[PDB]
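**Q** Quick one: structure below, then a few questions.
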Amino acid sequence: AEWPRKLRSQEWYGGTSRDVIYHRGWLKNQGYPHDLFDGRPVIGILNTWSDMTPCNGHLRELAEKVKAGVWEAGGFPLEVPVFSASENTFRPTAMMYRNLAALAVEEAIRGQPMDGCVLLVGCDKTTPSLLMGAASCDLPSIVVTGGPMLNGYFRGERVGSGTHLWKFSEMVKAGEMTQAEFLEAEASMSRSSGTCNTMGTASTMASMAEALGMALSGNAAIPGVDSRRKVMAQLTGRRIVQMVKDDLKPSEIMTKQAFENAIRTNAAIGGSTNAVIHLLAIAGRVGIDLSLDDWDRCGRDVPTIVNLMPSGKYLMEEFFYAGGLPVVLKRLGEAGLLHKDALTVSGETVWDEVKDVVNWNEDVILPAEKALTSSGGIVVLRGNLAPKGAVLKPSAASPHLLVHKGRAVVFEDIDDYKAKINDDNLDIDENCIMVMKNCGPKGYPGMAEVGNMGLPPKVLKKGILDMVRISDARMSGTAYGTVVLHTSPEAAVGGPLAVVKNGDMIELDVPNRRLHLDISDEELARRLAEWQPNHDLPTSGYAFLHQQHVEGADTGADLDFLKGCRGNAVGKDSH
Amino acid sequence: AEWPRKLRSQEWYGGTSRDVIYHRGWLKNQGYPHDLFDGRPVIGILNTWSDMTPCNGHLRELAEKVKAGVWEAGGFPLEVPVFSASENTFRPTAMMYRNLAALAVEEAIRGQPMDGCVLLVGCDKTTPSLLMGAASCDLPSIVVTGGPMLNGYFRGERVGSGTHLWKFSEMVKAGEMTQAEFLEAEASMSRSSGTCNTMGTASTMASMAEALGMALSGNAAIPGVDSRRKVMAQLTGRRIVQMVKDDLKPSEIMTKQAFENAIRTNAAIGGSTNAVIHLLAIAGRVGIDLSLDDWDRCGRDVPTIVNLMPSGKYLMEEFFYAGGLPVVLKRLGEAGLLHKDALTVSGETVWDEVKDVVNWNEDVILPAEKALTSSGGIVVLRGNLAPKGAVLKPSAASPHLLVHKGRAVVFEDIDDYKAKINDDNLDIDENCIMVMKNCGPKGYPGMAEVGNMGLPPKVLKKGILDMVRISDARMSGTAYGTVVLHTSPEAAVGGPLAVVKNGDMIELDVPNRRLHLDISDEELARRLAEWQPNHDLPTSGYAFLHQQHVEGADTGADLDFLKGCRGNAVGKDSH
Amino acid sequence: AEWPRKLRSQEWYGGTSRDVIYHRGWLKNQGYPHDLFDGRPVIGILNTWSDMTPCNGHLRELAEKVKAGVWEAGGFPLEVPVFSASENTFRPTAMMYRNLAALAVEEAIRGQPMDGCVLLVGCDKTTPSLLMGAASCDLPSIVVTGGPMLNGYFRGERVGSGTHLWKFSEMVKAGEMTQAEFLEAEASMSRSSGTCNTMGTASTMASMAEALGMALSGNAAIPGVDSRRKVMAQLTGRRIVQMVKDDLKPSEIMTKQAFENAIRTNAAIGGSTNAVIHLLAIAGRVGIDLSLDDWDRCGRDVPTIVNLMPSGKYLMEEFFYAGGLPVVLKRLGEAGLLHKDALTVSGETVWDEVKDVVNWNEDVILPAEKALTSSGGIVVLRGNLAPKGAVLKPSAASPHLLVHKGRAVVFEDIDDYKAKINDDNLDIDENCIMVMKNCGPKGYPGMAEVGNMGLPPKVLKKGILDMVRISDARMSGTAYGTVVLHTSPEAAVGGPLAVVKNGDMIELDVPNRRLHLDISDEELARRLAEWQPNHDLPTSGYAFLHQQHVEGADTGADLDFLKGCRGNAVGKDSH
Ligand code: FES
Ligand code: FES
Ligand code: FES
Ligand SMILES: [Mg+2]
Ligand SMILES: [Mg+2]
Ligand SMILES: [Mg+2]
């Protein structure tokens, strides 16, 4: 684009009119030199920091680095706190407030005199929500990731965030660990500022952002307390000023190819299943046609090479020390699986960015022959039970369970599950299929991460830690097991999942991508005719708004009226 | 000057040696991009903020504004807290630690990789102490003033900092006010972040800094919490980087002409007597020949036109709104008393900065016809009692007392005074001369602001609030009355003041600049023969160091081994 | 002591006088509720944070944590910035400004209304300089250490702070590495906020603070960016308020026993040689009789069990995860070598604090059988060459060099050394003794860490990396080799070291604690007769003060007039 030119912030701050005297004069009460309103890029630094978002605890100091960079490049930096949907505080689930966060971000951007955006994110649902909001404005934007926590250590051994919550709690149910020992582990599990240090959702979404080209190279893996995280933040501050001048917009970066690069990256790293929903939602904002079939297709026969929990052994520190995501992206290029010419926020192509990096640890970023799985991409299951699709993360599942037929053990909701699961009178064995409903977008509500249901204690005492599980819910990115997720349509909207009964047989067949409830179309069709929504609905408030407008996980679980891009035209003046 | 060139910071951060890797590498742990060490000006921002220095409470936020300006200008800002000698916490007196602070500042500057300096100052002693330290290095330096507090208001009346402490305490002694009423006034006396809102030492030194050309024009009068204080700091941050390139040094700015400009400014503003000691000390660092005689000469027949307490009516707020110090400097120019070509830190002459300013209130910045005093300059008294000189601030004195002879009422020290003053049986009247000794640099020690001795209550009960007072001490800039100060040599070093006895007659004659003890040289000389250093002396610590090396107030009360400029040569490498 | 009682802060803030209205009133301009001045403990938080002290870069956030704790316990926290003598910025050497910092800290404490002190430290000289200053006031005080950096990783290998600076520079001289490769290591050498991650001076002095009982248990080893460092800081804030009420003073904690524990602790950890000088200096403030002989005696036959660089293999991270210093103190207790009843700041004895801790890594905190050295205590050498003493760190020395005789190759100063050392024509081999003079307190000046002289490059290419070296200088705790240090009296004051000549033979015998110059007794005396203070001496400034008043390393290199405790009596009133 042409520079110099009149930027949208000048609608507020350029001129001699009464409106400009009002806008410019009031901001000046914070002590800003007059020439800051001379047309230089005005940068909105969107911060998801909060004392109730400990994964983002260091983001104010990151903001200062960003500010410094904007000043250096001759911009005008303004820190703007935005809704922070922390995974670790919000109940019923942070997922329920992602669209709310996305909405407020969109309005904060379009409604206020900023010419460009810096997206300060970290905790799980902060990355997609700001990406959704910024994409729906399509102003020049760039991502700064907070970074993972340092490795957790318990009794001289590695402890992964979230992953060891499942492991220890299941060990306790098996009688192989006491709750007292579990409590002792708490202190040294989260011992620095940052996000979960496994390949969970936050680490995955950081990787997607970088793989999408919406963040500078090397952004994802640097630990929150690492010095180079701050270097990154300041360098990002410099870049956004130039991006605003060059008018480098999200639509030019997040293309279909870019999303394809992102999906294969998810396969290579063995990333969270939540990335599926989040990418679909974000794609729905950019205006790109992206579907579950694209995920299944692109991820097919792409091996996981990142050896981190829950799929592998190590943590984000080792991943970073090995060389981080650029090494992974370079490998994808070498396999001919990368759209090498994909443009990034640096103004350079993704390949030009990563082509010369070195793998410093092949025990962490494995050679292709030694992949944890040959086809690491999340798999999309189709069938009478999931007509709109369901997902599974193969790199953390059990090979002997990937093809499996068993009797359905059914839970009507999470309350139903929690009441039955620890009961020794529960008619269930290791060959049964655990099935749960009413845990989707509308059902839970908000679609909580309860898909990785803990096994029956009497099964766990046999040393059996994996069983086939199916639901219309999510599970933590740090979670594992042969779990089928995002079953669409959910039970709460009358999907076939609603009418699953104890005793019914279910066939799981991942290689053929099929999930089959073994009853006749006749029996199924008549079951659905008698269906009713036996869940509690809200009468007012945001819970109500959510219940009315939220879509299925198969499309990204967005709000129907929030889909698409609405541009960044400046609204009418207030007086 | 030449730019680009190799700056002194490159001695630390320039090159490829182990030591540079050491120096540069360690600083990088705070997350600094490599190019910050490329030779661009590295700015040391010396902050005198402290929680025990409430007058500088907002200097941390002001440091940030300076930082932003340095970033904008392409420099490398680094905040460095320095010794902060607060007037309101330090005992026996903040004055005793001025040289200590000055000592520490000099070493912090020369020993560390800064190419230029920003001096964040406010409370009384902070401004000169940082100026002394910086002058003895002569790197490009610039002053940022914290600023005065807002006006205090008590019971529908303006209350000035410090000035109403003397007034109320004397009113309580006069029985015209209760201590209870005094305590109630405290809450609304200091009600914003900043320094004393009268023409005290802080406001005076702020004006001296600007009058010397060591601060951007308009620096002195801006209130601490006013938005334009923040604008100023950021602009200062921009300017210091250019000053480093141009190598604009204090020695080039603080010339004899500048010090003369400062003196006439002090007269015009009716500034504190403490400016004498501070300017003499600062002159002693730059290497400028400045004496008490210079003070007397330059200030003579310079009228006070600034109508602020303790001399006048209003406060720093009105002074700022009237137009502040630039209006005052312009008036000096119109009277032909200004060295118009004196260079300032802005690169412009003092006249070029002030030549176009407007007086917005002549009730505050008075016209020459309406001046408070025609010869407002501090007067230097000579004579047998003050062989090396003594001073008095005429603009806060009583006209009928400037020429006066009276019986001496003698106090041997502050303890003696405190024991005798409130005794109704004390033989004293309004015509007596109150005399106190052993309150100088060595005597007190530290030369406290105890010179403005409260009058005997039986004299105050006559509605008489002024008496002739003589001592070797200082007094607050907020203080008033016909008080003779800085009597040199002090009694503790055997000055004639030491042997004054009750009954002796004392002649005060300001127009003839004379201070005479009316006894024969024979009687005086024989009295001195019996003099001894009648004090309990310290054997160690800084108090001892002070006792051994401190000079008289007639030369600025510096430490003998601290006088002069020692340059800014980098010492040997540490490794 | 009895509570409630009148604390020293009440001299400022307790009562109804004019002075109290002044003192209390001014601090109120920063927005403090009145009851904060009711006599509750006023805590001075002494912060050595500075942008030019990157090792203490995160101390403001710890200061905030300390503040929160003080509030909780019902105190009145006030942050007070103090002089920060960073090893990595100050030249000629930070050591020259350790005493300057101690003076300023002392005066800031005694001169201001604080009832207790929190010492925020990190970088080498910050800990002892503040401990000296606080000890000379003897108010209730407690230490918070910033904490070490994370491990440096370059090309999949551990890099220790400082230690690998010496190693690589010698490797480059040996031709085993290029300088270009050295620069690539810079980025990943210091990659988090904190001090050297080896057992350097900072880690040593941090351990001394904890071993003395002047910090909460576990304070020394916690990484700067670890969450529990912040927990530590807040708990310290709570504790200091209680310490002030109980009046728990440094003199009660830093007893002869406490210093003995610290010395024995230093041996176990294989700590820096600088701990000798610093402990001697600090003991001289408390008024405890401590000498070099105490060091020699207490350290003899105490084995180093800490497996960290430069003595061992690992870094402070591994040390912390293993259990840190409490485990080390426990082992001394188990060996019967600990003064178990020594009181600590927690109000409990050191044994009560550590007796139940667990060793989580026996490869890092070694069992006695696998100690690096059997007698790990620093050894004191005596003889004609060092009549007042010299020291050596055995755990990082070469066993085969501990008893050794060789031709002395003499360098007259650091300039002499650097001019000759890299010359291939220099007559020297692996059996010669490298000797350098004029690097002591007065000589250098400031006694730099240059004692570990790099070997001749032609010697290094033979694979010989250690030589016996002698000087009057210091060396980094991160340094290693058979190096003789702190030779007293120094050459600059006419010590026998001054008259050493090329060709002289020197006998080193650590078991017999002897250092012998092989010349006749007569020849030495006549050599000294020709000695002159052949240095460029300062004529003014602090450099002059240093030259006039600094003592030898044999007593801690303090300033002679600063020794001892001068108490904390509140000074005379300021008005
Ligand atoms: S909760 Fe923030 S990343 Fe797991
Ligand atoms: S008290 Fe700080 S300026 Fe008067
Ligand atoms: S330099 Fe600050 S700790 Fe080593
Ligand atoms: Mg989650
Ligand atoms: Mg004063
Ligand atoms: Mg050291």
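In chain A, numbers come from Swiss-Prot; the residues present are 5-579, in order.
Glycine too: its Cβ is placed from the backbone N, Cα and C atoms.
Here the residue is the original one, while Swiss-Prot reports the published mutagenesis A:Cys59 to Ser with the comment Loss of activity. Does not bind iron-sulfur cluster. The [2Fe-2S] cluster binding site feature in Swiss-Prot is assigned to A:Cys59, A:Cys127, A:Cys200. Marked as Mg(2+) binding site by Swiss-Prot on the basis of experimental evidence: A:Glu91, A:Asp128, A:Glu453. In Swiss-Prot, the entry for mutagenesis A:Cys127 to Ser states: Loss of activity. Does not bind iron-sulfur cluster. The structure shown retains the original residue. A mutagenesis experiment is reported in Swiss-Prot for this position, A:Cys200 to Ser, and the note states: Almost loss of activity. Does not bind iron-sulfur cluster. Listed in Swiss-Prot as a mutagenesis experiment, A:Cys436 to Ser is described as follows: No change in activity. Does not affect binding of iron-sulfur cluster. Swiss-Prot gives this note for the published mutagenesis A:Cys443 to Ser: Slight decrease in activity. Does not affect binding of iron-sulfur cluster. Recorded in Swiss-Prot as a mutagenesis result, A:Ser480 to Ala carries the remark: Loss of activity.
Please situate the listed features within the shown structure.
**A** Taking the Cβ of A:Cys59 (mutagenesis position) as centre and 10 Å as the limit, one finds 30 other Cβ atoms among all the protein chains shown.
Annotation for A:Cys127 (mutagenesis position): same-chain Cβ neighbours under 8 Å, separated by at least 6 residues, are A:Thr52, A:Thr57, A:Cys59, A:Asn60, A:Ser88, A:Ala89, A:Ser90, A:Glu91, A:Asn92, A:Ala98, A:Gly150, A:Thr199, A:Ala206.
In the three-state DSSP reading, A:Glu91 (Mg(2+) binding site) counts as coil.
DSSP assigns A:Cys127 (mutagenesis position) to coil in the three-state reduction, placing it in neither a helix nor a strand.
All protein chains considered, the CB of A:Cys200 (mutagenesis position) has 31 other CB atoms within 10 Å. In the three-state DSSP reading, A:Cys200 (mutagenesis position) counts as coil.
A:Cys436 (mutagenesis position) carries neither a helix nor a strand DSSP state and counts as coil.
A:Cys443 (mutagenesis position) falls outside any helix or strand according to DSSP and counts as coil. Every protein chain shown contributes to the tally, and the Cβ of A:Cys443 (mutagenesis position) ends up with 31 other Cβ atoms within 10 Å.
In three-state terms derived from DSSP, A:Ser480 (mutagenesis position) belongs to neither a helical nor a strand segment and is classed as coil.
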**Q** Could you tally the C-beta atoms, other than its own, that fall within 10 angstroms of the C-beta of A:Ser480 (mutagenesis position)?
**A** 26
**Q** List the residues of the same chain that sit at least 6 positions away from A:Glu453 (Mg(2+) binding site) in sequence and have their Cβ under 8 Å from its Cβ, in sequence order, or write 'none'.
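**A** Non-local contacts for A:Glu453 (Mg(2+) binding site): A:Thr97, A:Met99, A:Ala477, A:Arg478, A:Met479, A:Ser480, A:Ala483.
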**Q** To test your reading of the [2Fe-2S] cluster site: which residues beyond A:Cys59, A:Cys127, A:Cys200, same chain only, put their Cβ within 8 Å of the Cβ centroid of those residues?
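**A** These residues sit around the [2Fe-2S] cluster site: A:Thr57, A:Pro58, A:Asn60, A:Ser90, A:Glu91, A:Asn92, A:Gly126, A:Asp128, A:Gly150, A:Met153, A:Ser165, A:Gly198, A:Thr199, A:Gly204, A:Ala206.
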**Q** Taking only the recorded positions A:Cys127, A:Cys200, A:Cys443, A:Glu453, which have a CB closer than 6 angstroms to any atom that belongs to ligand 1?
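**A** Close enough to ligand 1 are A:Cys127, A:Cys200.
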**Q** Determine, using Cα-Cα distances only, which of these recorded positions is closest to A:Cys200 (mutagenesis position): A:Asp128, A:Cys436, A:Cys443.
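**A** Considering only the listed recorded positions, the nearest one is A:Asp128.
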**Q** Cα-Cα separation of A:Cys436 (mutagenesis position) and A:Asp128 (Mg(2+) binding site), in Å?
**A** 32
**Q** Quick check: which same-chain residues outside A:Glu91, A:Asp128, A:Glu453 lie with their CB within 8 A of the centre of the Mg(2+) site CB atoms?
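**A** Once A:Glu91, A:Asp128, A:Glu453 are set aside, the remaining close residues are A:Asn92, A:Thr97, A:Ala98, A:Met99, A:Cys127, A:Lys129, A:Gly204, A:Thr205, A:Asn278, A:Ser480, A:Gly481.
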**Q** Mind giving me a neighbour count for A:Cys436 (mutagenesis position)? Other Cβ atoms within 10 Å of its Cβ, every protein chain shown.
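**A** A count of 19.
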**Q** Those recorded positions, A:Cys59, A:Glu91, A:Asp128, A:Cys443, A:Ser480: which ones have a Cβ sitting under 6 Å from ligand 4?
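**A** Going through A:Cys59, A:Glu91, A:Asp128, A:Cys443, A:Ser480 in sequence order, those close to ligand 4 turn out to be A:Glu91, A:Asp128, A:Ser480.
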**Q** Around the Cβ of A:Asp128 (Mg(2+) binding site), how many other Cβ atoms lie within 10 Å? Please give the count over every shown protein chain.
**A** 32
**Q** Would you count the other CB atoms within 10 A of the CB of A:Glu91 (Mg(2+) binding site), including those on all shown protein chains?
**A** 24
**Q** Cα-Cα, whole number of Å: A:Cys443 (mutagenesis position) versus A:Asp128 (Mg(2+) binding site)?
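**A** Their Cα atoms are separated by 19 Å.
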**Q** Helix, strand or coil by DSSP: which one applies to A:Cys59 (mutagenesis position)?
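**A** In three-state terms, A:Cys59 (mutagenesis position) counts as helix.
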